[PDB]
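Reading through the structure tokens given below for one structure.
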Amino acid sequence: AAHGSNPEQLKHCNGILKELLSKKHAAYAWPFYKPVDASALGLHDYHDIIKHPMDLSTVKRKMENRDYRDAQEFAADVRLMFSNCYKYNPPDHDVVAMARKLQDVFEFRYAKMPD
Ligand SMILES: O=c1[nH]c2ccccc2c2ccccc12
């Protein structure tokens, strides 16, 4: 059910998304900007391990297309992106450290969502 507050909450989500894509966080956000090109990266097992790829450009397209109906649906995709990283890579890999830092940005600001 659409709630009166869903548009306002989606504006907060869009703010978060813009922040995740901003220069401020680019040092650690960059691996998440675009879909993983598994072939290009030689990760020939990526799509056997990751059933539901997700990345920030896809989240942006879904936001622009009004695909997300509520904040929880948005959050689920952003968290799916991080989970994919945690699933595929050894936990000591630099990309996992970058994921944890970007997820910290996400979770702390998501927690400030108006309600
Ligand atoms: O989860 C990722 N694991 C990787 C492992 C090796 C090289 C690149 C990546 C990568 C690149 C962009 C986005 C996510 C990932």
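Just so you know, the numbers here start at 1 and follow the chain as drawn.
In case you wondered, yes, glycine gets a Cβ from its N, Cα and C as well.
Following the DSSP three-state reduction, the secondary structure of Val36 (mutagenesis position) is coil. Proximity of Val36 (mutagenesis position) to non-local residues of its own chain (separation of 6 or more, Cβ distance below 8 Å) is seen for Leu43, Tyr46, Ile50, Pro53, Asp55, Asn84, given in sequence order. Experimental mutagenesis is annotated in Swiss-Prot for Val36 to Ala (Swiss-Prot position 376), with the remark: Abolished binding to histone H4 acetylated at 'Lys-12' (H4K12ac).
Summarising the environment of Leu41 (mutagenesis position), the number of other Cβ atoms within 10 Å of its Cβ, over all protein chains shown, is 9. Listed in Swiss-Prot as a mutagenesis experiment, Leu41 to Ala (Swiss-Prot position 381) is described as follows: Reduced binding to histone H4 acetylated at 'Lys-12' (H4K12ac).
Here the residue is the original one, but Swiss-Prot notes a mutagenesis experiment at this spot, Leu43 to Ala (Swiss-Prot position 383): Reduced binding to histone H4 acetylated at 'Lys-12' (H4K12ac).
The annotation that Swiss-Prot gives for the mutagenesis experiment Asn89 to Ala (Swiss-Prot position 429) reads: Abolished binding to histone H4 acetylated at 'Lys-12' (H4K12ac). Following the DSSP three-state reduction, the secondary structure of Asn89 (mutagenesis position) is coil. Just so you know, the Cβ of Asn89 (mutagenesis position) picks up 16 other Cβ atoms within 10 Å once every protein chain is counted.
Between the C-alpha atoms of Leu41 (mutagenesis position) and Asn89 (mutagenesis position), the distance comes to 13 Å. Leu43 (mutagenesis position) has a Cβ environment of 16 other Cβ atoms inside 10 Å.
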